[PDB]
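Colleague: Could you have a look at this structure, given as structure tokens, before my questions?
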Amino acid sequence: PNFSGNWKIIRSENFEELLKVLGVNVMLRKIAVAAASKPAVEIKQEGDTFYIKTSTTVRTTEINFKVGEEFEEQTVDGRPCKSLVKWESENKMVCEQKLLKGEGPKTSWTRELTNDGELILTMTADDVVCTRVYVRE
Amino acid sequence: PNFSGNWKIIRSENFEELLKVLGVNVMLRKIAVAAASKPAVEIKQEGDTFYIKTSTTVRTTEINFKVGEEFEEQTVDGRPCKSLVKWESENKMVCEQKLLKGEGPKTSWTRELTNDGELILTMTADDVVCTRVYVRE
Amino acid sequence: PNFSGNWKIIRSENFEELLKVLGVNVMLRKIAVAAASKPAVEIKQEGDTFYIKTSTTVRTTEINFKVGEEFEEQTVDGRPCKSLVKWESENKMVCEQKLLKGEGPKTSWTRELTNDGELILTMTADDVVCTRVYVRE
Ligand SMILES: C=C1C2=C(C[C@@]1(C)C/C=C/C(C)=C/C(=O)O)C(C)(C)CCC2
Ligand SMILES: C=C1C2=C(C[C@@]1(C)C/C=C/C(C)=C/C(=O)O)C(C)(C)CCC2
Ligand SMILES: C=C1C2=C(C[C@@]1(C)C/C=C/C(C)=C/C(=O)O)C(C)(C)CCC2
């Protein structure tokens, strides 16, 4: 496997629908959709240790985590949560998220490495799944 | 008293009117209004020493200050200023702001802790006062 | 010469046209145009060593470089590039940019100090030149 690399997006579906579900307002959703159009994803994997940077021209996020070990990050909409990543399999990690404070839709995300040079990111907010596909830059 | 805690907003009035006064353009005002809708305020008080973080999905500000002692921050619209906070009373601090460079409307802000679990933030730009009320998250 | 100082803008032309050329989408272009309206440029020069901070209420960039020595920054649109600055003359430095990864329009920027208290910034994206003029704040 090895997720390491710079990734660029090629396909995306249900991203706005996912934001609507998380109650992001129309103005913020418009900015998010425009910015998520050309992100730059940098991933660094050394064993079960990952570093994932996701840059856009308006908002950038960086996560550091070790698989199977709980850590703190934020939901797509900017809410702080407790996250635990695990290997569903050799090439697919799954992440369950739990909100530190407040109520909200149930969220998670998965990252998978295909055998043909793609990285698939799925993000779920209750019953809405956004799928984004990337290739090495 | 003790301002410490995570606060969420419940009421707000005259925020856009305040921005208009500070000459913020319509596009920026629209983004500001959309982002200020659900901020996350983190406050840490240890004596007369405060740390106030105000996060939104687009722009986040952090201030560190000791009451009665001049420090450097920015106006709501992003202009650098010299600020001095003082206790108007036991539960209310007042902040006078003076622009480092340039001319502009006279600005200030006050934070007050009520006896019923609310934090009140007022922000003034000349004769416009924006009032925002928060409760513990 | 000596570029050091805080600069405010007085004139600007072709900024949106330049962004269109770089393929920035309409939403991002609208936000960029609104934010670039009142930036705050801080420049620090100690010999051939420069530090240029450009703040706006939405996005801020900082570059550190030594003239004639290659360094890493980003294009106006947020793309990482290898940059080498050189003195075209006593009061004018020129910067050629080369994209780390991917294809794109040919970009560069120049900064010039006039004899009447202005700083001129030109930015080029292929055959579009944006000119921005500043004065000391
Ligand atoms: C500019 C963005 C904004 C948001 C999310 C983001 C970051 C766009 C998302 C990009 C992704 C998810 C890229 C990727 O992973 O390919 C919010 C919803 C908080 C709203 C504020 C602006
Ligand atoms: C996104 C924001 C923007 C601005 C202010 C802010 C930060 C919204 C303010 C939130 C507040 C005041 C929250 C609170 O204190 O509850 C500016 C005017 C610079 C314009 C650019 C975007
Ligand atoms: C808010 C800005 C945005 C952009 C550029 C910038 C930074 C506006 C530029 C200001 C300049 C060039 C100021 C100056 O130098 O006077 C992008 C195109 C990435 C799009 C996202 C928002």
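The numbering of chain B matches Swiss-Prot: 2-138, in order.
Looking at the header, which is where the method is noted, we find X-ray crystallography, 2.2 Å.
Using N, Cα and C of the backbone, Cβ positions are placed for all residues, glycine too.
Straight from Swiss-Prot, here's the annotation block:
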type    : residues                     : note
MUTAGEN : B:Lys21 to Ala               : Loss of ligand-induced nuclear import; when associated with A-30 and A-31
MUTAGEN : B:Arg30 to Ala               : Loss of ligand-induced nuclear import; when associated with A-21 and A-31
MUTAGEN : B:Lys31 to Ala               : Loss of ligand-induced nuclear import; when associated with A-21 and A-30
BINDING : B:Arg133, B:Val134, B:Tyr135 : all-trans-retinoate binding site
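Are these features on the surface or tucked inside, and what are their neighbours?
Modeller: Over all protein chains present, the Cβ of B:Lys21 (mutagenesis position) has 15 other Cβ atoms lying within 10 Å. The secondary structure of B:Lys21 (mutagenesis position), as reduced to three states from DSSP, is helical.
For B:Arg30 (mutagenesis position), the same-chain residues 6+ apart in sequence whose C-beta sits under 8 angstroms from its C-beta are B:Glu17, B:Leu20, B:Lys21. The secondary structure of B:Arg30 (mutagenesis position), as reduced to three states from DSSP, is helical.
For B:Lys31 (mutagenesis position), the Cβ neighbour count at a 10 Å cut-off comes to 19, with all displayed protein chains included.
A sphere of 10 angstroms centred on the C-beta of B:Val134 (all-trans-retinoate binding site) encloses 17 other C-beta atoms.
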Colleague: To the nearest whole angstrom, what is the C-alpha distance linking B:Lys31 (mutagenesis position) and B:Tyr135 (all-trans-retinoate binding site)?
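Modeller: Pair distance, Cα basis, whole Å: 22 Å.
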Colleague: Using DSSP reduced to three states, classify B:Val134 (all-trans-retinoate binding site) as helix, strand or coil.
Modeller: strand
Colleague: Which residues, sitting 6 or more apart from B:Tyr135 (all-trans-retinoate binding site) on the same chain, put a CB under 8 Å from its CB?
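Modeller: Same-chain residues close to B:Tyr135 (all-trans-retinoate binding site) (Cβ under 8 Å, separated by 6 or more) are B:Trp8, B:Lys9, B:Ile10, B:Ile11, B:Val42, B:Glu119, B:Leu120, B:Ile121, B:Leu122.
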Colleague: Going through the recorded positions B:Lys21, B:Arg30, B:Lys31, B:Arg133, B:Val134, B:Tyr135 in order, which have a C-beta under 8 angstroms from some C-beta of chain A?
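Modeller: Filtering B:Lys21, B:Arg30, B:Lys31, B:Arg133, B:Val134, B:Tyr135 for a Cβ under 8 Å from chain A leaves B:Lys31.
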Colleague: List, in sequence order, the same-chain residues at least six positions removed whose CB sits under 8 Å from that of B:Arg133 (all-trans-retinoate binding site)?
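Modeller: Counting only residues 6 or more apart in sequence, the Cβ neighbours of B:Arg133 (all-trans-retinoate binding site) under 8 Å are B:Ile10, B:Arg12, B:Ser13, B:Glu14, B:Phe16, B:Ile121, B:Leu122, B:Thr123, B:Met124.
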